[PDB]
Amino acid sequence: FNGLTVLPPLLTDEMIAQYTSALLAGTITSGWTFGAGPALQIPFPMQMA
Amino acid sequence: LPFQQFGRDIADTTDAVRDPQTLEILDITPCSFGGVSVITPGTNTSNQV
(Lines of atoms letter the chains of each structure in order from A and count residues from 1; the text may use other names and numbers.)
(Lines give C-alpha, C1' and ligand atoms only; values in the text may rest on other atoms or scores of the structure.)
Protein backbone atom coordinates (compact mmCIF):
# COMPACT_ATOMS: atom_id res chain seq x y z
CA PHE A 1 0.00 0.00 0.00
CA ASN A 2 2.92 2.43 0.48
CA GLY A 3 4.75 2.22 -2.86
CA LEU A 4 6.59 -1.09 -2.42
CA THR A 5 6.06 -3.63 -5.20
CA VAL A 6 7.20 -7.23 -5.65
CA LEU A 7 7.88 -8.38 -9.19
CA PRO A 8 7.11 -11.94 -10.29
CA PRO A 9 10.05 -14.12 -11.34
CA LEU A 10 10.63 -14.56 -15.06
CA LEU A 11 10.67 -18.37 -14.79
CA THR A 12 7.63 -19.92 -13.14
CA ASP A 13 8.02 -22.90 -10.83
CA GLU A 14 6.67 -25.20 -13.55
CA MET A 15 9.50 -24.21 -15.91
CA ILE A 16 12.09 -24.84 -13.18
CA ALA A 17 10.57 -28.27 -12.56
CA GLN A 18 10.66 -28.99 -16.30
CA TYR A 19 14.34 -28.01 -16.46
CA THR A 20 15.18 -30.29 -13.53
CA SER A 21 13.21 -33.15 -15.08
CA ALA A 22 15.07 -32.70 -18.37
CA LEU A 23 18.43 -32.76 -16.58
CA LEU A 24 17.44 -35.86 -14.59
CA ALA A 25 16.26 -37.74 -17.69
CA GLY A 26 19.44 -36.80 -19.53
CA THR A 27 21.66 -38.02 -16.70
CA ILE A 28 19.65 -41.25 -16.37
CA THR A 29 19.56 -42.22 -20.04
CA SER A 30 22.93 -40.93 -21.30
CA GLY A 31 25.34 -40.70 -18.36
CA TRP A 32 27.76 -37.78 -18.57
CA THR A 33 27.92 -37.75 -22.38
CA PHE A 34 25.09 -35.26 -22.90
CA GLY A 35 26.93 -32.62 -20.86
CA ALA A 36 29.85 -32.41 -23.31
CA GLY A 37 28.13 -32.91 -26.66
CA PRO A 38 25.45 -35.07 -28.27
CA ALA A 39 23.56 -37.43 -26.00
CA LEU A 40 24.60 -41.07 -26.38
CA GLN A 41 22.45 -43.74 -24.76
CA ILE A 42 23.89 -46.49 -22.55
CA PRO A 43 22.34 -49.16 -20.29
CA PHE A 44 22.24 -48.02 -16.68
CA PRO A 45 24.23 -50.96 -15.18
CA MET A 46 27.06 -50.25 -17.63
CA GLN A 47 27.02 -46.57 -16.63
CA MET A 48 27.21 -47.65 -12.99
CA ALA A 49 30.16 -49.88 -13.89
CA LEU B 1 -16.19 -3.31 19.62
CA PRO B 2 -18.48 -0.38 20.49
CA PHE B 3 -15.55 1.54 22.00
CA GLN B 4 -13.16 1.04 19.07
CA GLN B 5 -13.42 3.51 16.17
CA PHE B 6 -10.45 2.55 13.96
CA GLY B 7 -8.64 -0.64 12.99
CA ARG B 8 -4.96 -1.15 12.19
CA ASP B 9 -2.99 -3.71 10.20
CA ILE B 10 -0.01 -5.67 11.48
CA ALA B 11 2.32 -3.13 9.84
CA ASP B 12 0.62 -0.17 11.60
CA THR B 13 -1.74 1.20 8.98
CA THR B 14 -5.46 1.89 9.08
CA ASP B 15 -7.60 -0.72 7.32
CA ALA B 16 -11.08 -0.52 8.92
CA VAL B 17 -13.13 2.46 10.09
CA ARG B 18 -16.49 3.06 11.78
CA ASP B 19 -18.95 5.57 10.31
CA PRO B 20 -20.02 8.25 12.83
CA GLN B 21 -23.49 8.97 11.42
CA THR B 22 -24.49 5.29 11.23
CA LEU B 23 -22.74 2.61 13.28
CA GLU B 24 -21.33 0.74 10.28
CA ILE B 25 -17.89 -0.75 9.62
CA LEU B 26 -16.12 0.00 6.34
CA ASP B 27 -12.94 -1.58 4.98
CA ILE B 28 -10.64 1.09 3.53
CA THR B 29 -8.54 -0.05 0.58
CA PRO B 30 -6.01 2.31 -1.04
CA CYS B 31 -6.65 3.25 -4.65
CA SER B 32 -4.83 1.20 -7.26
CA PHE B 33 -1.29 2.20 -8.19
CA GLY B 34 1.50 0.60 -10.15
CA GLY B 35 4.56 1.00 -12.32
CA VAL B 36 4.30 1.75 -16.03
CA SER B 37 6.77 -0.14 -18.21
CA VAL B 38 7.28 0.47 -21.93
CA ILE B 39 8.03 -2.48 -24.22
CA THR B 40 9.61 -1.32 -27.46
CA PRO B 41 12.03 -2.49 -30.15
CA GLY B 42 14.83 -0.25 -31.35
CA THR B 43 13.74 3.19 -32.52
CA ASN B 44 15.60 2.61 -35.79
CA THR B 45 13.60 -0.59 -36.33
CA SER B 46 10.17 0.91 -35.55
CA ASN B 47 8.34 3.46 -33.40
CA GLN B 48 5.60 1.23 -31.94
CA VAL B 49 5.42 0.67 -28.18
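The residue numbers of chain A are those assigned by Swiss-Prot, with the residues present covering 855-903 sequentially.
According to its header, the structure was obtained by electron microscopy, 3.2 Å.
Cβ atoms are placed via backbone N, Cα and C, with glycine included.
Reduced to three states, the DSSP call for A:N856 (variant position) is coil. In the shown protein chains, 7 other C-beta atoms lie within 10 A of the C-beta of A:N856 (variant position). The note that Swiss-Prot attaches to the natural variant A:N856 to K is: In strain: Omicron/BA.1.
Same-chain residues at least 6 positions away in sequence with a Cβ under 8 Å from that of A:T859 (variant position) are not found in this chain. One natural variant named in Swiss-Prot is A:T859 to N, and its note says In strain: Lambda/C.37.
DSSP assigns A:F888 (variant position) to a helical segment in the three-state reduction. Looking at Swiss-Prot, the entry for natural variant A:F888 to L says: In strain: Eta/B.1.525.
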Distance from A:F888 (variant position) back to A:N856 (variant position), taken between C-alpha atoms, in Å: 50
